Structures are given as structure tokens and as C-alpha cells.
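Working notes for the structure below.
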Amino acid sequence: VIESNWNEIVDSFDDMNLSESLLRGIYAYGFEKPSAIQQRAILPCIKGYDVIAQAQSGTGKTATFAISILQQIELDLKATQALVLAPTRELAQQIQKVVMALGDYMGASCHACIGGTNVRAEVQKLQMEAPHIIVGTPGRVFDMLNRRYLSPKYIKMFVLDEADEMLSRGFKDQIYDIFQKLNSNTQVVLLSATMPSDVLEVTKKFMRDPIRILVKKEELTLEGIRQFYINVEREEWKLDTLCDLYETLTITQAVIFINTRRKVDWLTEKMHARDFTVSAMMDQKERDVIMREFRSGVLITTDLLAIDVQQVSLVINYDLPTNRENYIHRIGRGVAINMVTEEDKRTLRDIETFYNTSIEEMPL
Amino acid sequence: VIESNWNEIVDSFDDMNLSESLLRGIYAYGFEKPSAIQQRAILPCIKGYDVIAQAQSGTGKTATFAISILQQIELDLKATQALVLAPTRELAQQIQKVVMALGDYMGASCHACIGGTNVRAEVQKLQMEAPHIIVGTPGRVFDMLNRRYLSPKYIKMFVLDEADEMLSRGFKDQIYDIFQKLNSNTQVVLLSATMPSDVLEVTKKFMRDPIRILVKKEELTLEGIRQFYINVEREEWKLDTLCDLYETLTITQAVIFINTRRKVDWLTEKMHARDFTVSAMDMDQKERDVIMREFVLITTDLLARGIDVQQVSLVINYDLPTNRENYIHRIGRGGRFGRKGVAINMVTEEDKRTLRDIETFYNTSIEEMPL
Amino acid sequence: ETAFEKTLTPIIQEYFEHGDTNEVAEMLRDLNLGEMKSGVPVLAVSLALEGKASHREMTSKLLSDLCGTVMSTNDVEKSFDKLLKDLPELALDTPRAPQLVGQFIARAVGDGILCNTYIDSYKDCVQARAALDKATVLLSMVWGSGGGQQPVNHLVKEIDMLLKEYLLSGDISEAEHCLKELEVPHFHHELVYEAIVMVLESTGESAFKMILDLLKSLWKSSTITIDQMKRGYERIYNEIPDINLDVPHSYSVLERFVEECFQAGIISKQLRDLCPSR
């Protein structure tokens, strides 16, 4: 992978001389101590070095370049100053949600691109004017430099995120063409899960004496997790068993997974009916359940939106994941409990041989 | 090789008095007239004689003992009656595909052994119960007699297939051990590509006055087929050359060989793009067609044995067979007794060396594409 | 209107994960969409355009299993007219959005959810023609798939040929790109287990070589996570007293192989350590 050439570690966000407003925003978002990546990559960025971080897909990898572009913005100057590139509209969009989140108590202005029902309206915004931070796909962005809805003049921070992804979605050309439009002055940050030739040679052709941060990868592993299946013949008797379990383990934090939103609503309100207060899951009304789960305080989500589940001692599959790959994303990484039906009998034995793993029966 | 002591020839499968169901099956399967070996070995087997057939690796040969174990099975009795040994799981498996195939319109029940993810399940089947025909490796099978998931009691037909192979894979001991568990009554058919001392001495210690059929037959030599190489420096310029060729030979039938499925789909649709309609191969019904309507084609290499390349006048190696042995499987076929035509190799700079090997492998000469 | 996407987007997306042609189909019924019905395959495709192949496949099937349940022949007529409208706009966020939309149409027509000479009667802009030429050629001649919510022993079939084919192609990237395409990265021990078996079952030196090379280059492309690689060998260290029934010798082989691996560094001194013998 890439050879690390910089690792000094910063324990607290307090020691990074961030704005206080930036500080208030990163605490309010739920963070406490800086993660692997954060203790290593924030400073370097903030200090202006081109940085090339090979790290797993963001949570607070996102928070990292986010925190340093915000720390560097000139609130007073109304013109777009940092440009960030992601591989999908979806993904650019979450980036800007994180940015707005942390950037909340400073005047920071941030915008992702699309998409396109009201692009008319999107463009007339962009210039003029004129967001401080714009995120978007290499294609979109470049199309906007070309049309001149976006000025490279004041852009001083150019961050390529999940470069390995972007390149392979077919964006190599649009990435280079953007480069050659930004000042020979611009700081470059490129984070990437993996560092193939393609990605490397970008690094190699755009960065000054860059720093390499590494961050050891955290593989999911159903190794430290006890897995059980409790046998419930009919789905009828599922809700029933759930609450029995709720009082014979009286858990205080647990995530329960469901296959559709509708069946979440069902279960949630059939449990509030039963005196078991419990949470169900839009960013502000959501941000809570994630802001309040994150810093801390039973959650029943789909599966799609499935919050860091690893700091949760108990996972329960009320429904069983139709996508086998998706199981480890719910449970593993302990313990976790499976509710299997007669019908579901076979379906579980598959999960078991998929990850070469054993799932025993609910004991006492 | 062994001394033949029996060759009476039977022309049609119709004169063998096989069940009609068995008959219907062996025609549906695609056979027409019985092959070399079939004309000579089926009867002897069916009639119950120990038979020792030295023949080339099955098509065909497999269908032979398959047709006679099936003709002999007592459909009515639900217990395993004929036991067949192969050198590999893979190979036991195909034997049971052929059996089930021909056995289609009779209630014949046939099972190969493994293997082992659900052996738990395999075993609970086996007894009880109770396949009429079971195929497996000598090791597997014997382990099963030992455990008693399989009863020798009703086994009246014991066929050792590719004995030379089996012995040399290390199965001598397990073969003997099985022998001594089957009735002194059981018919033994042993086919083998070759007859080394080892094999012989099995024959010598387990067979009664057996009949010795030796319709094997060799060379096998590409002297009806003009072979060429056209030199294309880069792989880039391969697709280009292909279509140039297509209009300077305008061929109407040709099979073009490709090393991977993916690269077939590539080439196929890069040629439809250019107006050269062409076929690619994949499942039996959608496949059966291309083979039913074939019986320009671009196939991998693997399924190449899923279509008879010998009635095709032009074969083109777009890729070159990594496996040398496998070349002849694509292109050649000896000369009448049929037969064939010509085949063309597209060699790169890189491929330079690789072709000169094919050339000394089969002691053959491959000249450059002329005019 | 834009209150639309704010609504369907999250069921189309939820769907790429339960995979229920059905549940989708219900919830749309009860939203009672108007003419603006024909804006649902557009939303769906254009989302899957930024998804994986899976989602691309998943969508084409949703476009089928939705047409005649809760959607007129004639939504899909236009839904596709809009996709060609927005092709220049879509290619901003998906570069191969042309050829891709094309493959959607090819299949569209194919599930018969689309008009027959549609393309034909669609006679300014490379992007749509480009995307119609795809559909044309495709027809005159999958997305393949597909991973995840596939059937397990279906995956096995694929892994099998992956290996089988490799052994005749001798093409390592080719292998990688199919293992990679299946989309089941937690199932790669299958690839490893199957592959070791081939070596265990083979005769002569090629199997062994060819599979040790593939298994190195896989480990090296970080394609086989170190965890995967281990559930692999354990499955083998396990079955070997059973495999020994079909292959005597299987022992003094599989260990000669674990040795090559260790020596090549693909496995820990402690997996090599943990190998059986008798």
C-alpha cells in the first residue's frame, strides 16, 4: 500500500487550534476524541501540506478533510475557496451534509451539485453566488468550470475523495482537466481506500513533497461476536418473543434490524403501545437519532440507513437480511441474535456457510 | 496391448434387444449408429460375461457400460444393483450424468458420490435408500461399504472404468478391498485406456474367462489440415485483422476460438457493431440451438467439445490455446479417414515463442498466411 | 413535484437492499401517482446508474415486475424518452451513462416492457445516438450477475467456472475481474477453497503452479482479505480427511502446497503451522 512518512498523533481536538466555532460544531456533531485518521491527518492539512491519506471509507474520514477545509475558509470572502470531489452525487451530498454540520456555528457556506430537476436554479446559485465549499462529481464540477459558473480563482484547497472509486467510475480525464484549471498554488488532498497505479500517478503528478498518512484498515469480522438464533415458528409470534427477550436481558442499548420502513413503523408503535420506549428511522430529525446515538442514548432501523453499530453491544435481526453480504454490515465486526421462522430455516444455514461461521441456539 | 478374443459386430442399437425405454433414451441422447466399441462391447456385457475393454477415454465408451448396466437393472427392486468406479469425483459425476440421460425413460436410479459439504445428506440418502446404480471413486465407495451405507448384497455388476488411471491415482488397495466384499457372483467389466502390469493383474485375479475387446485405435495426426499463422504485432490490431480476413475469404462457416467468456462477448458484439452477424457461446436450451442449428461461431474453448468442429472448413485461433494438448482439440483432426480443411493462427510478437512450441509439440509445420 | 424524488428515491434505494419487486409495487400504488407515473423508471434507472451492476440489474427487473401491475406500457414509453433527454445531463455524473442507458433499453425492449421498433421510430447530439446504437447492436446479437441476494450455490457455480476458465486462459486479471464482479467479497473463501481443491485433485504440475500464482496475485491485489484467505484454508484443513477418500496422496500434496504458500508469504507461519498430516 503507500509508505507512511508522517505520523505524529494529536490526542484531543482541543490541541489543534481550531476556531472555537468550529470546535463547538464538531462536538455538537457527536465526536469526542479524534479517530485514527483524525489524530494524524487534520494537522498536516490545516498546516497546508499536500496530504495523501490511504484510509477506509469515511465516517469521520469525511470529518477529517471537512474539519480542515472549514478551519481554513475565509468566512469574510464570499467566493468559492475549497473544491471537493466525490464519485457519486449521493456521496458528494453527504459530504456537504457533514460540512454544514460541523460548520454550523461559523458562517461557512457549502454546496453539492445536481441533479438536475432544477439545475437552472443550481447554476444561478453557484455564481453568483458563490459557495465557499463546493462538492460534486468530477464530471459535474468540471462542466461548471467550463461554463464558468464556478471560479477557480479563489480555490485554495482541492480535495479528491475516494480517488480509487472516482477513477474507476471513468473520471480520470475530468479529474486531470480540472487540475489544469486551478492555480499552481492549490493544496491537494487525496484520500483513497486503495492506491492502485492509476491513483498513485495522480498523486505523482499533482502533489509537492506530499505527506503520506496510512491508517491500518479495520476489517469486519464475526470473530468477537456471539451469534444466536431463537426459533420462532411463525412471524405472528415475532413481536411477542421480542418483548419477552427485552425483559429477560433488559438491555439498555440495542439495534434491531428490519427489512422495510413500513415494518419499522409497525413494530416501533406496537412497542410504544407496550411501554417499551424505542427509536425509529431526514438529516435534522435524523441527525438526532444519530447525534444522540453517537454521543449515546433501543433503535429499530431499516438496514439501508444502518449510525456506527460497533459501539452497540446487542444487535437483533428481527428480519433476516435478504442480501447475505449485508448481514455482516448489520451484526458483525458482540453479541447478535437471529429470529428465524420455519420458512427462514434454510435461509439461515446459508448465512452460516457464506461466512464460514457457526450460529447456535438461544440458551438461558 | 491386450489380445482381442471377441469381435462380433452389431450394426444397429435395434438389434440388441434393449428395453424400448432404454432405446428411446439412447436416441434422444443423440446417438445414431453404435460406435466402434458399442458394436462390440454392449452385447457381451448385457449377456453377463466379464468383459475387459481396452478403449480410448469415453464418449461413447461411457455410454457402453451405461447402456448395459441399465438394460440389466431390475427396476422393480429398490436396492443398489450395479457399482461403477471412476478415478475422480469429476469423472464419476459425468458417468452418472450419462446414465441418467440414457436412463431417462426407465425408472432407473443413479447416484455419484461426494464431496462433501453435505455428506451428512449424501449418506442418509445412499441407504436408505438405495440407488440402483452408484458411481464414485474407489476410496469413497469402499469407505461406504465399510460404514455400511451401501450394501453389496444386491450388486450384480461391478465396472472399473479407466483402471489404468485409478490404479495410478493410488487406489489399488481400495479396489481389491472392495472386490473382496462383493459376491463371487458379480460381473466385472474393466475398461482401460492402457493395460500395464498392474491393471492386467487385477484382470487376472478377478475375472472369469473374460472376453477381451481391443477396439482402441490411435494416430491421430493433422495431415488433412493446412495450418497458418498471420503475424499481428499487437493484440490491439487483432479485431482489425479479423474483419479484413472475413471479407478476403468471405467464409460462410467458421469457428473462431477465444480464451475467455468475457473476450467472446467482447468480440461478438464488436462485430455485430460492424455488420458481421456472428454467434457466441451458456445453457443447454439456449445453447442446444447454436449446437442444434450448427449441427461464424465464436466459443470459448471449454465448450468447443459441446460442438463437432470437424465438419467446419475454417477454424481461427484468435487467442492461442495456453494448453498445447488443447490445440488439436480446436483445429486439427487427422486426414481421411476424415478429415477437414484449414485453420489460422493469430500470433503476437509476444506469442512468437508460444506457437513454435505447438509446432514441435505435434511434430508439425505452420506456415505464414499467403495471398 | 420535487416533493416527488424526496419520496420515491428512498424506496428505490431501500429496494436495492431488500430486493422485493413487490413491497416497492405496493407503496407506489398508495401514493396514487398521476401522469407523473412515467417519472419512476427514470428516477430508478438514473439512481442505479450511480449504483453497482447489482442495482443496475435489480432495476431492470423492477422495471419489468412493475409494468402491468402499477404501470402502463406507455409510462415506460416515455420514461425512456426522458432518459434520452437527460443523457447529456446524466453523463455528467456517470461517464458511461450513454452506453449504459443503452443496455437498459436493449433489455427493456427485451423484457417486452418496451415497444419493438422503438429505437427505429426515434429518428443533434452524439449522446443519445451513441446510446441507441448500443441498444441496437445488443439486440441484433446481460447485465451479467450478480452477487449478494443471489442464491448461494449459484455463486458457487460462478466461482467454479472462474477457476475452470482461468486454468485454460491462464489469465489472472481475467479471473480477478470475475471474482470481483460477483460482488460477494465476504464469500471469497469459496474461491480459495474451490481452488485448493483443484490443486488437491489434479495431476502433474500446472494446477499447482497456476493456482499458487493466482492465489499470490490475489493476496497481493488485496483482493483476498487476510481473513477470507484463512476461512479458506480452515475449510480445507477440515475436509481433508474426507477429500482423502477421493484423492489418496491428497495429504503429502496440500502440505507441499501450504509450503509454497508460506514460502510465498500468503499465509502466516501459524496457518502453515496449523496444517494436518497424520
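Chain C is numbered as in Swiss-Prot; the shown residues are, in order, 161-283, 287-304, 314-450.
Header lists the method as X-ray crystallography, 3.5 Å.
Keep in mind that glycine also has a Cβ here, set from the backbone N, Cα and C atoms.
The annotation domain 'MI 2' is assigned in Swiss-Prot to C:326-449 on the grounds of sequence analysis. Recorded in Swiss-Prot as a mutagenesis result, C:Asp414 to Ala carries the remark: Strongly reduced interaction with EIF4A1. According to Swiss-Prot, the experimentally introduced change C:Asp418 to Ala is described as follows: Strongly reduced interaction with EIF4A1.
Under the three-state DSSP scheme, C:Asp418 (mutagenesis position) falls in the coil class.
Between the candidate mutagenesis positions, C:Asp414, C:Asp418, the densest Cβ environment within 10 Å is the one around C:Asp418.
Spanning 3 unmodelled residues, the distance from C:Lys283 to C:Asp287 taken between Cα atoms equals 11 Å. Each residue of the domain 'MI 2' (C:326-449) gets a DSSP state, and the totals for helix, strand and coil are 93 helix, 0 strand, 31 coil. Gap check: C:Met304 and C:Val314 flank 9 missing residues, and their CA atoms are separated by 11 Å.
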